[PDB]
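I have placed the structure first, in the form of structure tokens, so that the comments after it can refer back to it.
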Number of protein chains: 2
Amino acid sequence: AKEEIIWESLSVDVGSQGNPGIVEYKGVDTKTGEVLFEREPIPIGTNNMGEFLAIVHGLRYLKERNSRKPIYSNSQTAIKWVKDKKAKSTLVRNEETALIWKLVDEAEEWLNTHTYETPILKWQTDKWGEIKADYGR
Amino acid sequence: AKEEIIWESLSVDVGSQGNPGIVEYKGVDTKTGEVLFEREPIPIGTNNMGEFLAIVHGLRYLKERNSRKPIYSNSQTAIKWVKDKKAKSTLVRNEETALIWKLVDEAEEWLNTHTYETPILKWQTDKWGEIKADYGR
DNA sequence: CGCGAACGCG
DNA sequence: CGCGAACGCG
């Protein structure tokens, strides 16, 4: 069904700046923009770990709800990480990063222990504007 | 002393092709081309590990001999690895790669346990022709 | 600015 | 061919 954007979907995005640094994420209804989940800032993470977590949160939220809506992300790498079931982060493992790493590790565990059919789709910023979940400037 | 090439030097190079695969290296007098050391093929290694080993061999040979000749390599990465005292190879550690990894590990150990002043210089192929130590096509 | 995906040489 | 160095996004 050749319609560009699937509006009945979930858009997820990460909020950063200084990287590694504080990270937060959320999931919004693409069509309506309403926020369907959000994670308060985590003092130390990376953009890509935050976005990885946002997509796996998204999967788990939709799964809970039985819903067939796809998820959109503008991140080539977080999408790849989810599809690979492996978050290939370079972030050091130490006391300050323990929390983000625990969440990422558990997110990976989730992926490798559950089935899902949610399409994870690349949001095309250069044609469709900012992702609705953008924090972000 | 602005003379382009230092002919009274040692040129080192690796022989490959299929990578990872069989690797060998040698050290030659740059001016004369005479081979001053050579390592018989190692069934499994990488180009960059082979060249790393060639440079550290070169350092140890010259050091033995008290000699002030520099060493030339055409490899940006092996030169960086030696200068960093860390061979950042992606080669898997398994039974078939154990030997090359043992040699690399011991080469690193050498570097971090000995002093040397041998300049390690980048051979400029695009201006000075093939490195004399080239196997290599 | 960093995070990560994506030329020479043999 | 692989080995390794060296754009979008927030």
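Following Swiss-Prot, chain B shows residues 59-195, kept in their order.
Cβ coordinates are placed from backbone N, Cα and C, and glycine is handled just like the others.
Residues or ranges marked as Mg(2+) 1 binding site in Swiss-Prot: B:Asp71, B:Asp192. For B:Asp192 (mutagenesis position), the count of additional Cβ atoms within 10 Å of its Cβ stands at 17 [all protein chains shown].
B:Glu109 (mutagenesis position): 28 other CB atoms within 10 A of its CB, across all protein chains. Annotation of the mutagenesis experiment B:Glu109 to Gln in Swiss-Prot: Loss of activity.
Annotation of the published mutagenesis B:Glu188 to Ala in Swiss-Prot: Strongly reduces activity; the original residue is retained in the structure shown. In the three-state DSSP reading, B:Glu188 (mutagenesis position) counts as coil.
B:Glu188 to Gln appears in Swiss-Prot as a published mutagenesis result, with the remark: No effect.
Swiss-Prot gives this note for the published mutagenesis B:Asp192 to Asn: Strongly reduced activity with manganese. Loss of activity with magnesium.
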Neighbour count (Cβ, 10 Å) for B:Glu188 (mutagenesis position): 14
Tertiary neighbours of B:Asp71 (Mg(2+) 1 binding site) (same chain, Cβ under 8 Å, six or more apart): B:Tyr83, B:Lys84, B:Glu109, B:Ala112, B:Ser131, B:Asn132, B:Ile189, B:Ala191, B:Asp192, B:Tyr193, B:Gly194
